[PDB]
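Below you'll find the structure, written out as structure tokens, and then a few comments.
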Amino acid sequence: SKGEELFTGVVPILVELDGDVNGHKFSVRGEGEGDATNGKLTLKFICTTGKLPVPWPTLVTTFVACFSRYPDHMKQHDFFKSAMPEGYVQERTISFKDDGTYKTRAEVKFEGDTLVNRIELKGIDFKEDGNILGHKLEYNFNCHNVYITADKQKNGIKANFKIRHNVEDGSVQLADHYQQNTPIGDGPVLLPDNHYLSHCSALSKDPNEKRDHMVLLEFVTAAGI
């Protein structure tokens, strides 16, 4: 309806993250474009404080489900666009198996014509020579399905899902995601039936960027059970 109309074209995106992980304070700024018609996101992120203290792949899921492609038969289940323009809060705990935890709180909303994802992150209990602080994760990303359910209690959605990061030694690092989203505004939103968002992502580098950075391409499509 009104919310969907905001995504019919290409939408500029701004991402801002302030983080602290095991006492290391850092900031990231990203920008790019979303094309929800094709479920497509393109973003480039720069660590504005120097070297990023964690591997870039561990922040991919933190750095805009409103750009997912919901097929015609599923448009009644698109909570994320229905909350726009006032937006939604996205909160996660990400538990890295046998390692530390991230806690994140983000607001995703329009600021003028730009879709803005503004995030605060706190990371604790990381091992000094684990896969995260030891920078042992490969610079790549796998496809994942995220099971989305309506929150039985709070006018939003929830998702619990496993993310798997390839490690340089051939192993896999699991990151258990616990997610809740709630609208910022008081207007009516769409509360979905159980469904999936299927994600695939590709990471790359800008050959002319001297700062620590990540280029991200994501494709996301909704699918029913």
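The count begins at 1 with the first shown residue.
Including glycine, each Cβ sits where the backbone N, Cα and C put it.
Annotated features, as they stand in Swiss-Prot:
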MUTAGEN   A202 to K (Swiss-Prot position 206)  Abolishes the tendency to dimerize and leads to monomeric fluorescent proteins
MUTAGEN   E218 to G (Swiss-Prot position 222)  Suppresses the 399 nm excitation peak, leaving only the longer wavelength peak at 475 nm
Looking at the mutagenesis positions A202, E218, the one with the fewest other Cβ atoms inside 10 Å is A202
How big is the gap, in Å, between the Cα of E218 (mutagenesis position) and that of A202 (mutagenesis position), rounded to a whole number?
7
